[PDB]
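All remarks here apply to the structure that follows.
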Amino acid sequence: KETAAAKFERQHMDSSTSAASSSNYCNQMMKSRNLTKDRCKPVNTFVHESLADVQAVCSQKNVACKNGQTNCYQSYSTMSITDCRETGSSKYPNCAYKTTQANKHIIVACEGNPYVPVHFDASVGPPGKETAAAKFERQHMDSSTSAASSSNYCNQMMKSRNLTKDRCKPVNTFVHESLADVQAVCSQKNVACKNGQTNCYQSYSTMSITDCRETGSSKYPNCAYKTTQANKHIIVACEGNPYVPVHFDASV
Ligand SMILES: [Cl-]
C-alpha cells in the first residue's frame, strides 16, 4: 500500500538528475513512474531537487490551495522542474510528451506527521511581493526541524531564506516551534519593544531558537555565519487582524 507521501515522490520527485536534458525526458520518465499504465496522464511536473529541499517547502510560504484547502506552501527559492505535456499526436500505449524545463517556485500540499508533500499544486514564475506577517515567517520561522544540526545551519538557512541576496543580513533569529505556538505569543506577556512602542510580547515559555550572526571576517557576497542554538523566551512585535507577529524584537 503506497503512502500518499510515497506517491508524491514517485509522481513528482526527480532528484537523481539536475534538469530535463533531452527532449525525450518526459517520454521516459512518465513511463517509468507508471504514469502511462492505465492511461496517458495528460500533464505532470517533476521537481529536480533533493527530497529534503522539497520537503522543507512544507515549512515555507503558506498559501491557499487551488482546491480551497489551506495546506499549500510556496517555495521561497526557484527550483528546477520539468513540465510534461502530452502531444496532440500521442496515442496510448505509446504516450508522447513535450518536455519543458523551467526554473520557478513550486506550490505543494503538505500532510502528515512528519509534515511532507502529498500533492503538487502549481508553479509560479518570478517574482512576488510580501505581507508583514509573511515576511516574518520567511525570516524567523523554522517549524520543520527541532533545532540546529550543525554550525552550518545558519550559512544554509540565511541563504535559502534570501537573507544574503543584496547584502549579508548581520543578525537573524530562527524559531523552531510551531506557528500556532509562536502566534500565541501575541496574547502573552505584553512588553515594550526596543523602539519604544508597546505592541511587543514575551513568550511565557522558553522556545527552541537559533541565533545566526555574521562572522567578523564575513564579506558579501561570501556571507559567513556562526550558528548558536538555544532555548529562550522570544519577544515579538504583533500587528493587524489577525493579531500576529511582524517583527522579532529579541530573545531573553
Ligand atoms: Cl533577528
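Heads up, residue numbers simply count up from 1 along the chain you see.
Heads up, header says this was done by X-ray crystallography, 2.1 Å.
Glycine is no exception: its Cβ is also placed from the backbone N, Cα and C atoms.
Listed in sequence order, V246 are the same-chain residues at least 6 apart in sequence whose CB falls under 8 Å from the CB of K135 (substrate binding site). Summarising the annotation, Swiss-Prot assigns substrate binding site to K135, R138, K169, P170, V171, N172, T173, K194, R213.
In the three-state DSSP assignment, the secondary structure recorded for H140 (mutagenesis position) is helix. Cβ contacts within 10 Å of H140 (mutagenesis position), excluding its own Cβ and spanning all protein chains shown: 19. Swiss-Prot gives this note for the published mutagenesis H140 to A (Swiss-Prot position 38): Loss of activity.
According to Swiss-Prot, the active site, proton acceptor annotation covers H140.
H247 (mutagenesis position) carries a strand DSSP state (E or B). Quoting Swiss-Prot on the mutagenesis of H247 to A (Swiss-Prot position 145): Loss of activity.
Its Cβ placed at the centre, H247 (mutagenesis position) has 20 other Cβ atoms within 10 Å. Among the features that Swiss-Prot reports, active site, proton donor is placed at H247.
Rounded to a whole number, the C-alpha distance linking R213 (substrate binding site) with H247 (mutagenesis position) is 17 angstrom.
If you check the recorded positions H140, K169, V171, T173 against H247 (mutagenesis position), the ones with a Cα inside 10 Å of its Cα are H140.
Residues near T173 (substrate binding site) in space but far in sequence (CB under 8 A, at least 6 apart, same chain), listed by position: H140, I209, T210, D211, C212, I234, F248, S251. In the vicinity of ligand 1, defined as a Cβ distance under 6 Å, the following of the binding-site residues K135, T173, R213 are placed: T173.
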